[PDB]
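S.K.: One structure is given below, represented as structure tokens, and several questions about it will come after.
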Amino acid sequence: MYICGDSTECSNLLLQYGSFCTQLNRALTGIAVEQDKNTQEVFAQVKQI
Amino acid sequence: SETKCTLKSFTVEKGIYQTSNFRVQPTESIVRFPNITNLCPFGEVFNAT
Ligand SMILES: *[C@@H]1O[C@H](CO)[C@@H](O[C@@H]2O[C@H](CO)[C@@H](O)[C@H](O)[C@H]2NC(C)=O)[C@H](O)[C@H]1NC(C)=O
């Protein structure tokens, strides 16, 4: 959507490239999961409330 | 099945995954222009000697 805004004639051209979009999505999902894990690990030390 | 497609595997482990988008397709098409009726004077440039 960022690179080829709702244009099939552009998505087709993008598909001729590699798996760059999948790689970027993987990286950003990993970043988000890492941030959630950091927040969980810093505060949820003791589980009893 | 879409998750299986984007994950490139026949078995999906437990978790939450991101698949495609939900881009809303337009219902129909509108075109708006000023109501200019006079044809452009192309006879004074083409039909000239
Ligand atoms: C004046 O210009 C018009 C528009 O280009 C010409 O009229 C057309 O000319 C073509 C090419 O000869 C014909 O196929 C069409 O049938 C003509 N009529 C229309 C309504 O398109 C016209 O020939 C030009 N006049 C001169 C003297 O060059």
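Throughout, chain B uses Swiss-Prot numbering, with the displayed residues spanning 297-345 in order.
Structure method, as recorded: electron microscopy, 3.6 Å.
Cβ from N, Cα, C; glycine included.
Pasting the relevant annotations from Swiss-Prot:
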- B:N331 to Q: Reduced viral infectivity (MUTAGEN)
- B:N343 to Q: Reduced viral infectivity (MUTAGEN)
- B:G339 to D: In strain: Omicron/BA.1, Omicron/BA.2, Omicron/BA.2.12.1, Omicron/BA.4, Omicron/BA.5, Omicron/BQ.1.1 (VARIANT)
- B:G339 to H: In strain: Omicron/BA.2.75, Omicron/XBB.1.5, Omicron/EG.5.1 (VARIANT)
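Can you tell me where each of these features sits in the structure?
M.R.: Counting every protein chain shown, 4 other Cβ atoms lie within 10 Å of the Cβ of B:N331 (mutagenesis position). DSSP assigns B:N331 (mutagenesis position) to coil, not to a helix or a strand.
With a cut-off of 8 Å between CB atoms and residues at least 6 apart in sequence, the same chain places nothing near B:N343 (mutagenesis position).
DSSP classifies B:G339 (variant position) as coil under the three-state reduction. Here B:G339 (variant position) comes close to no residue that lies at least six apart in sequence on the same chain with a C-beta under 8 angstroms from its C-beta.
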